[PDB]
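Each remark here refers to the structure printed beneath this line.
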Amino acid sequence: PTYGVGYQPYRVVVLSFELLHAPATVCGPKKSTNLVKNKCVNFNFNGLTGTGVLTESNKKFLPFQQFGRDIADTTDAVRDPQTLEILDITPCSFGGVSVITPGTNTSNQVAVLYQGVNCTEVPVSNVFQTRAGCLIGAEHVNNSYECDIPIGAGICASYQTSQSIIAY
Amino acid sequence: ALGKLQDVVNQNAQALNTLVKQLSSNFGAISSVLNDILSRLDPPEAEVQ
Amino acid sequence: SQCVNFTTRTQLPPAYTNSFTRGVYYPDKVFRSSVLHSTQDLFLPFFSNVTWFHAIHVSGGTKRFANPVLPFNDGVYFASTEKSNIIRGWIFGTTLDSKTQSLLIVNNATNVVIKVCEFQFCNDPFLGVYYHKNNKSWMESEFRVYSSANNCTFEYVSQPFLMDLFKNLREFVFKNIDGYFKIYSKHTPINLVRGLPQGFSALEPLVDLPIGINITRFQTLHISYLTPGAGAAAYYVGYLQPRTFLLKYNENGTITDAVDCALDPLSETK
Amino acid sequence: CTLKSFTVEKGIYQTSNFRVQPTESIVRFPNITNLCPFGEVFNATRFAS
Ligand SMILES: *[C@@H]1O[C@H](CO)[C@@H](O)[C@H](O)[C@H]1NC(C)=O
Ligand SMILES: *[C@@H]1O[C@H](CO)[C@@H](O)[C@H](O)[C@H]1NC(C)=O
Ligand SMILES: *[C@@H]1O[C@H](CO)[C@@H](O)[C@H](O)[C@H]1NC(C)=O
Ligand SMILES: *[C@@H]1O[C@H](CO)[C@@H](O)[C@H](O)[C@H]1NC(C)=O
Ligand SMILES: *[C@@H]1O[C@H](CO)[C@@H](O)[C@H](O)[C@H]1NC(C)=O
Ligand SMILES: *[C@@H]1O[C@H](CO)[C@@H](O)[C@H](O)[C@H]1NC(C)=O
Ligand SMILES: *[C@@H]1O[C@H](CO)[C@@H](O)[C@H](O)[C@H]1NC(C)=O
């Protein structure tokens, strides 16, 4: 114990990494992040990458089955590798963006119809969740008139009385 | 008896299915998914596929 | 261990039967429901010739009935009909000697041991158990399979368990593809007395091992009941082929039925 | 700009496509494969010559 540091014992460990043309057996701890649901996220489950919204699912996956495919052969559901639960994957929402406009010769006020999108993913005063999509800038009216600008799903919009665009 | 209608519907669906299945064809490319090519090959190499 | 030598060696003649409509297993681990899906992979063609034999686990009586070495081809569907777990494991390889790497799978009384090594398999691999009269329970006490095992390339032992020492049908599918040895398994209670039962049951995957070796032959391993001094188990073997199958996933996702496209014109239409 | 005109008549015109991008990335893997025994080497009470 009283020798100089040069003559004192030193324990040495040498780590060598044998990398052959064979399947690897040693790896490092993967960085798994928290789970996020009901929000468009770029997910990667066990190397399966994708983009979509993860929602709690009622599908009865078998113990050994991981993914859920469909006729589209696209991953509809997954099994969270850490917590053994089933999550439905929905493609991140999208749709056409049309503009209900009375003739510019008449007015420059317009309404925007986001077709086939719920009124929750639109960043967005007036909002209408019609079966054809989310209509913005249109004032819903209970009174029914003759169709003027056919929006769809039985809803038509028109420029009328101060005047504004009314969807009925 | 409703075939005239049902038939029509099927054809529509059929076309879509075919169209959708065409997303999974290589057409000579290394892979049928753009994301894999982009993540693996650099633009100079990826652009041909 | 040290091999046990038997002066007299014999093997029963092979027998042939019909595969009927078995050998269907889940090709991948992708769930599905109420859908008819076509998959092209190595499957057991329906109504194929099945080569089957009997495994003698008791002598009564100095003749050693040794199992034969069977080719592996692209994969093997192995079924065992037995009361007690007579069939315990298999050996896979090409030369089945120390020259080339060889795989050995076994399910002893303790656990499942799977080892890929340059084994030197014994001429008559022996697994022997004796009845413990005081304990009123059989206990395995002899294991002489390989004379030596050098330069092991893989080892995996399952968790310890106790094996119990109206028949049971245990079906297995072994497929060596891309250096992966995939084992799919199914266990059912079968009331038939003889012959490969006719019916349908999908085989769930059991485990995939990246052994990455070449396999062309394999042999079965049975248990020997040592007694102070007739219902021998039976087993069947078939060879898979590249085929296209239409599998019908039901609501729960269990494959309710399958259709072999290339079996007959009707199946081709289906 | 969609119609290439300054004057737009009454009607509904498909102008654009609304798409929602991903807010963040989620990565999940099976958390434990095994656990290499490095402690048996470093924390060994006695070392070899
Ligand atoms: C790892 O996953 C298993 C699976 O259920 C879980 O029991 C365990 O708590 C997880 N470990 C950590 C550190 O999260
Ligand atoms: C605008 O429309 C009205 C009728 O709706 C018409 O009388 C008028 O001439 C139009 N204006 C122009 C500049 O064309
Ligand atoms: C939009 O989402 C809300 C809550 O997620 C839901 O109640 C509503 O029905 C959705 N819109 C449509 C048209 O279904
Ligand atoms: C339309 O009438 C319904 C009931 O008839 C009522 O609930 C709704 O608030 C009315 N909408 C408007 C904009 O007045
Ligand atoms: C199986 O092969 C044997 C001879 O190799 C033949 O006699 C028998 O008929 C075959 N099985 C069937 C079902 O044809
Ligand atoms: C085992 O490997 C070593 C070195 O890799 C080699 O020298 C030896 O010959 C191998 N064993 C046999 C039986 O060849
Ligand atoms: C699905 O599984 C549940 C629970 O295991 C069972 O109650 C139900 O009968 C099954 N249905 C089918 C069609 O197999």
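Numbers in chain D track Swiss-Prot; the residues on display, in order, are 301-349.
From the backbone N, Cα and C atoms, a Cβ is placed for every residue, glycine too.
Swiss-Prot lists D:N331 to Q among its mutagenesis entries, and the accompanying note reads: Reduced viral infectivity. Under a cutoff of 8 A between CB atoms, and with a sequence separation of 6+ in the same chain, D:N331 (mutagenesis position) has no neighbours.
Quoted from Swiss-Prot, the note attached to the mutagenesis of D:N343 to Q states: Reduced viral infectivity. D:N343 (mutagenesis position) falls outside any helix or strand according to DSSP and counts as coil.
For the natural variant D:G339 to D, the note given in Swiss-Prot is In strain: Omicron/BA.1, Omicron/BA.2, Omicron/BA.2.12.1, Omicron/BA.4, Omicron/BA.5, Omicron/BQ.1.1. Every protein chain considered, the tally of other Cβ atoms within 10 Å of the Cβ of D:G339 (variant position) stands at 9.
Quoted from Swiss-Prot, the note attached to the natural variant D:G339 to H states: In strain: Omicron/BA.2.75, Omicron/XBB.1.5, Omicron/EG.5.1.
Natural sequence variation is annotated in Swiss-Prot for D:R346 to K, with the remark: In strain: Mu/B.1.621. Counting every protein chain shown, 4 other Cβ atoms lie within 10 Å of the Cβ of D:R346 (variant position).
Variant annotation in Swiss-Prot: D:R346 to T, described as In strain: Omicron/BQ.1.1, Omicron/XBB.1.5, Omicron/EG.5.1; the structure shown retains the original residue.
The subset of recorded positions D:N331, D:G339, D:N343, D:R346 lying near chain A, with Cβ atoms under 8 Å apart, consists of D:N331. Put simply, D:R346 (variant position) is 13 Å from D:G339 (variant position) when counted between their Cα atoms. Shown in sequence order, the list is empty: the chain has no residue 6+ apart in sequence with a C-beta less than 8 angstroms from the C-beta of D:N343 (mutagenesis position).
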